[PDB]
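S.K.: Here it is: the structure, laid out below.
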Amino acid sequence: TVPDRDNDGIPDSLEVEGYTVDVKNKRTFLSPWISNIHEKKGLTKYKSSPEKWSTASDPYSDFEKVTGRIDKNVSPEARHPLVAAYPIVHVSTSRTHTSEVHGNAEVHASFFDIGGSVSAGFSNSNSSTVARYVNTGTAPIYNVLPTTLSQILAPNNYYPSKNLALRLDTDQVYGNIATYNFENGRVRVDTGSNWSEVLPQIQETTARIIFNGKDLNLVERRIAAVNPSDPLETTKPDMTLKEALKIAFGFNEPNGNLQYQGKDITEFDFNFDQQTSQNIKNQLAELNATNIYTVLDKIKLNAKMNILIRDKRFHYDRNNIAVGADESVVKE
Amino acid sequence: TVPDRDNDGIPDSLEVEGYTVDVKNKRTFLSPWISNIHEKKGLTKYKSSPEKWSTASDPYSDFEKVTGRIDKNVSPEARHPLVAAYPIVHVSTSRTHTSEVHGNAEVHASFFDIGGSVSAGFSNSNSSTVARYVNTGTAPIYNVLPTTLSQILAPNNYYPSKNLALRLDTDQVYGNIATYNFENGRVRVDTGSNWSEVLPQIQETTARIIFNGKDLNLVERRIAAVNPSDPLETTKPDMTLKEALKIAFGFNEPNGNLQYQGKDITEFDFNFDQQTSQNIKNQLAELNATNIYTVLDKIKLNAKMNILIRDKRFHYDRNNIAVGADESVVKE
Amino acid sequence: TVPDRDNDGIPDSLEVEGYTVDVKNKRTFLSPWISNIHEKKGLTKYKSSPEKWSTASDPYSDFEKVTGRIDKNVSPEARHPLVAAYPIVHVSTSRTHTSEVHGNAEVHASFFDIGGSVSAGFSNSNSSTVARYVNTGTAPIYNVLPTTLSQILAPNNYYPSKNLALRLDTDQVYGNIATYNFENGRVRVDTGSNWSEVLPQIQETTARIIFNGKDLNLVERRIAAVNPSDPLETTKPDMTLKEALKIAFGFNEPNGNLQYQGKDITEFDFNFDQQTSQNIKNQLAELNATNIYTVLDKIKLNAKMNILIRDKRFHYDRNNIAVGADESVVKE
Amino acid sequence: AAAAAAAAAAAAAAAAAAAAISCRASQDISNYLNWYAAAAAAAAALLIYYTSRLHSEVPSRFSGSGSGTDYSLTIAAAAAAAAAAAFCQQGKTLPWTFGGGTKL
Amino acid sequence: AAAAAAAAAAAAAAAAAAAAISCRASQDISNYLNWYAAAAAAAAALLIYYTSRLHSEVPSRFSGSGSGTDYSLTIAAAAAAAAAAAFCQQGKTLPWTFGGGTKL
Amino acid sequence: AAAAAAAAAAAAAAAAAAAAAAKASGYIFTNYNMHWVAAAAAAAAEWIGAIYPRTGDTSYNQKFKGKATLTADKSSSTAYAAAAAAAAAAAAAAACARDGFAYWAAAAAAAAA
Ligand SMILES: [Ca+2]
Ligand SMILES: [Ca+2]
Ligand SMILES: [Ca+2]
Ligand SMILES: [Ca+2]
Ligand SMILES: [Ca+2]
Ligand SMILES: [Ca+2]
């Protein structure tokens, strides 16, 4: 037998040492991570918290996320136990950022200087700019529309169909939660459970990373990171920035260099909050490396940590929209 | 004993290797598929997912679909475990399609070219054109009418009787679900359960194929296909285009050639979405066969896959109505 | 012990081989059908489905129908397990039929020709003609009146008493279902259960036969017939037209000839729908007998089968009312 | 009402050749066809009903086939060639109309 | 419609040097490239489809590679140097356009 | 393994059209469609078109819209190519091939001197 203290359906020893799901003959079953057999088939090693039913505090458990016993509308990026699965809803409108400070100094200063005079205000409240509801998150909204009915708002989909039909401080009032039933494949929406009772936990226990590498659109992803103060948060597996980027934004390295659709990691700029920059700078000083891009594999992530990653070749503004770029790139 | 991990009432070994239902003396019982005895009596080999209570994610299970312990209003085409059972409701009106691109090029170009400049926009939202509610699906709607009371709307039937009594973007707001009780033959409608909580799962886990071989009417059928990304979706049995056509649209082959009411398969034209065409083209290139009609038995179906099949001898428009045809066919 | 897979309270072996209920000393108990003892006392052999709690899909089970543990308002014609027990409600008004085609040809053509140019449209929706609610069915309506309160509408009874107090497309909106309790003789009406959730199943699984041999009134009775497509429907016992007439309309044969109150079977005319006529003609051709009246014992009944039986000596119209008759019969 | 016609009314001399006696009706027939054998002014009886199955009192050498409008009866191994008219009767609707043919 | 061009059409004399026969198309190709071998006016057949995998009836010494617009086939150990034209066919869209090359 | 055997030689009059035939016994003819391609000097190899034998459906190049017509006969399991308005520019070797261009025939080498 196995202890499985978290009662997630996965043995805690497997959740610690690493585990993966493989199918032999159309039948799924968990197995401890074994090299030279699971790696060659593209299976991803999964690490979870042995004392948490859900590592990212989202309503879906580690077993449901990994084995596929989850709502099929959940984005594949959230199938990792260490990636939060929560909805983000919005309404020539585009996604916006609360405030930005970096931009007055050199764009290449992030290689040698981290934090200090550069920062970015982060607010968990949804916001948008103008000059139709869209779910840019990884979880659905079922029965309640937000404030700026049986149909849902699937992620990466608009509430009205495309064929059908200066700030907007959209509120985070979401609907109930669709929880997968264990006795049968049927999925039911628990009226008592609400998203508004789950979002605060995800915000507290996860580190938020925002990326705009595709279509110049800000995608909000959160990774379950370790908080040393809380003993339960320590049970989470160690998370590095390289691994967080690989499991959240689809970053891949074929030869030790992070790439995103052919774009190298050095092509992007890193922004941090006040506390995030202080923690990152402390880690850099302890590791004797002012440069951060080349030490990404040895930089640990903590809770209440916010990281903003932009594109260097585009010129940004206070609201984080690529209003302009360099002369060479716009010409060709 | 048998494992039956999915708790569907059918052994998982039977669900993998194939199974069928036969009656000896007015009594039904499952049996593993055995050739030379079950084939000669017209029994159809059934394959299901060993880890899913319902392979197509519809509220009816594999046991209920096969053994007949299902609501009798369900269309016989949906009795296969691999065919989704969900309602489609509409209102000289006729069924319409969202958008069409193929038609500018040669009608025979599908034999040698797949995808590229030819595609078709697909939207799951119900739509119709004009110049009375009709259920063209395979599942009933019981207590809630859609938006463009005890009686139901049976499939292939009008909400008012025939004796009784330019777009219509009908919404997918359906009613509750009539679930067959196991303790007795009585059927009861679960108020808590709703169709709107089941339709999204069916859309995500099934591949939609639209056919207009009878009465020039678009019938919407979905087949449970394998999604490699999700481990649970991999448990579904391998599905080919030939088998999907045979089990959904009634296609039959007496001598290795697919026929529909005497019409050969080559008489129909194949249309695909952008992702569908890319996947089909990848399979064709891997199999070293530009032609698709003669490799239908070796073309696998995946999730989120949309295929549109039309009639070549009719001339179609942007809304997919046979406005005209060739001179010879209209003359005779 | 006995298997009793259907959990109807009757052993499945008894339900297959035949069974009957007899009383020894004021005590009832089931017994397998034994000839020369049960036949001489007028007991009727009962055959049911071993895998169905209720053979006719009506809310009353085989045990309740046969043993008398049923609501006493149920008509004795519905006490047979193979006869559906569902209400029919209506309002010089009289019962009407949707449409009739037979009548242009010879009245005696049914002996040598079946189907083809003769048919009759059938609709399950209630209808009536004019120039007070009446229950012509076999089951009661308790708490909800139909659309064109504690008292009920008993079958063969008017909603108002007789002493008390051009089409009417009455809807099939009935009330709840009075289910007999097993722990005690008390009868209770289940608010959750509704007739509208049971009528569709009865329509799908039973074959409807309409008769007007008494008072020139159309009585609507349905007999549970075998549907080869559905494996569960195959579990029903084989039903012939002769047996269906005997168990539904009270037809009796003392010397091998069917009679109804002294009127021979040949005095009535047979009408069928399109599918019914096609199936009947196929059976007749296979059995090498164009005549149908003399092969009634070897004609099997299937599901979704509608048969209309009229009186030859009366002249009928499109609405199926005996507006006139022959000169000889009206004179005497 | 339903006129019955045969694609071939007289069989040309063709030893060891494919044999098929076809019947083309005025309209479609749902396989309600009968096949009739008869000796020389004697032994008039049918062999196949519903165009596929035998009378069960005749040997299996007779075999009919077809679908739609054209139905053809084939002979596996012919044993004699004499003057004996054949019949081809449909059963879709009244009246009963017969056909014709010359074989065996 | 999709013009096919080769970065190198003639191979200069370079003994024991890196070998790469590249093809640059008019637009991007989703790895729908075919490689064709042919002896002296005989033995015309393909070797690699989808730019990566072999025909399975040919030895593994042939190995193609590439991504995007430029696809290059490399030779591990050359054994002969004769006059034999090569072909470089794309399969993205109609019509099928071939290429060219000189190796082996 | 697949081989195509044709006539060793053919004698024709001056300025007389000729038809090239290639047997397709190496596989199921009605299953895989057969393409036609020709190689000419100063223009490399240009695709001509393809024929689907089961239904006779064809697709032709923009250059070869009316240059050639391709048909097939299931009786002897072979396909035929017919060329109209023959000229000096039409003198080029044509080789047919199965679906995917996997199997190639043995085209003749015409030489006048
Ligand atoms: Ca665990
Ligand atoms: Ca865990
Ligand atoms: Ca199972
Ligand atoms: Ca299953
Ligand atoms: Ca029983
Ligand atoms: Ca029973």
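Numbering, chain B: per Swiss-Prot, residues 203-293, 323-362, 394-410, 430-446, 477-643 in sequence.
Heads up, the Cβ atoms here are built off N, Cα and C, so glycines get one too.
Features from Swiss-Prot:
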BINDING   B:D206, B:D208, B:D210, B:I212, B:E217  Ca(2+) 1 binding site
BINDING   B:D208, B:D210, B:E217, B:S251, B:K254, B:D264  Ca(2+) 2 binding site
MUTAGEN   B:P213 to A  Decrease in the ability to bind to LF and partially toxic at high concentrations
MUTAGEN   B:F231 to A  Loss of ability to bind to LF and completely non-toxic
MUTAGEN   B:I239 to A  Decrease in the ability to bind to LF and partially toxic at high concentrations
MUTAGEN   B:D344 to A  Decrease in toxicity probably due to slow translocation of LF
MUTAGEN   B:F583 to A  Decrease in toxicity due to defective oligomerization
VARIANT   B:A600 to V  In strain: BA1024, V770-NP1-R, Carbosap and Ferrara
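Can you tell me where each of these features sits in the structure?
M.R.: Less than 8 angstroms from the CB of B:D208 (Ca(2+) 1 binding site) sit B:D214, B:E217, B:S251, B:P252, B:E253, B:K254, B:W255, each of them six or more residues away in the same chain.
Using a 10 Å radius centred on the Cβ of B:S251 (Ca(2+) 2 binding site) and all shown protein chains, the other Cβ atoms total 31.
Under the three-state DSSP scheme, B:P213 (mutagenesis position) falls in the coil class.
When secondary structure is read from DSSP and collapsed to three states, B:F231 (mutagenesis position) falls in the strand class.
The Cβ of B:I239 (mutagenesis position) has 11 neighbouring Cβ atoms from other residues within 10 Å, across all protein chains displayed.
The DSSP secondary structure for B:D344 (mutagenesis position) is coil. With a 10 A radius on its CB, B:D344 (mutagenesis position) counts 22 other CB atoms from all the protein chains.
All protein chains considered, the CB of B:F583 (mutagenesis position) has 24 other CB atoms within 10 Å.
DSSP assigns B:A600 (variant position) to coil in the three-state reduction, outside any helix or strand.
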S.K.: Near B:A600 (variant position), which residues of its own chain have a C-beta under 8 A away, given they sit six or more steps off in sequence?
M.R.: B:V606
S.K.: Within 10 Å of the Cβ of B:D206 (Ca(2+) 1 binding site), how many other Cβ atoms can you find? Include all protein chains, please.
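M.R.: Result for B:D206 (Ca(2+) 1 binding site): 16 other Cβ atoms within 10 Å.
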S.K.: Measuring Cα to Cα, how far is B:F231 (mutagenesis position) from B:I212 (Ca(2+) 1 binding site) in Å?
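M.R.: Cα-Cα distance, B:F231 (mutagenesis position) to B:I212 (Ca(2+) 1 binding site): 11 Å.
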S.K.: Find the one among the recorded positions B:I239, B:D264, B:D344, B:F583 whose C-alpha lies closest to that of B:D210 (Ca(2+) 1 binding site).
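M.R.: Considering only the listed recorded positions, the nearest one is B:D264.
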S.K.: Measure from each Cβ of the mutagenesis positions B:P213, B:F231, B:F583 to the atoms of ligand 4 and list the residues where some distance is under 6 Å.
M.R.: none
S.K.: Could you tell me which of the recorded positions B:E217, B:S251, B:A600 sit with their CB under 8 A from some CB of chain F, listed in sequence order (or 'none')?
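M.R.: Out of B:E217, B:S251, B:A600, B:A600 lie under 8 Å of chain F.
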S.K.: Given the recorded positions B:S251, B:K254, B:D344, return the subset with CB under 6 A from an atom of ligand 3, ordered by sequence, or none if empty.
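M.R.: From B:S251, B:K254, B:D344, counting a Cβ under 6 Å from ligand 3 as near, there are none.
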S.K.: Report the same-chain neighbours of B:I212 (Ca(2+) 1 binding site): residues 6+ apart in sequence with Cβ closer than 8 Å to its Cβ, ordered by sequence.
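M.R.: Looking at Cβ-Cβ distances below 8 Å from B:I212 (Ca(2+) 1 binding site), excluding near sequence neighbours, one finds B:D206, B:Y221, B:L232, B:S250, B:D264, B:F265, B:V268.
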S.K.: Just the number: how many Å between the Cα atoms of B:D344 (mutagenesis position) and B:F583 (mutagenesis position)?
M.R.: 12
S.K.: Could you check the binding-site residues B:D210, B:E217 and say which one's CB has the most other CB atoms within 10 Å?
M.R.: B:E217
S.K.: State the three-class DSSP label for B:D264 (Ca(2+) 2 binding site), counting H, G and I as helix, E and B as strand, and everything else as coil.
M.R.: helix
S.K.: Using the centroid of the Cβ atoms of B:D206, B:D208, B:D210, B:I212, B:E217 as reference, list every other same-chain residue with Cβ within 8 Å of it (recorded Ca(2+) 1 site), in sequence order.
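M.R.: In sequence order, the nearby non-listed residues are B:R207, B:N209, B:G211, B:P213, B:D214, B:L216, B:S250, B:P252, B:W255, B:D264, B:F265.
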S.K.: Quick one: of B:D264, B:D344, B:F583, which recorded positions have a CB closer than 8 A to some CB in chain E?
M.R.: B:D344
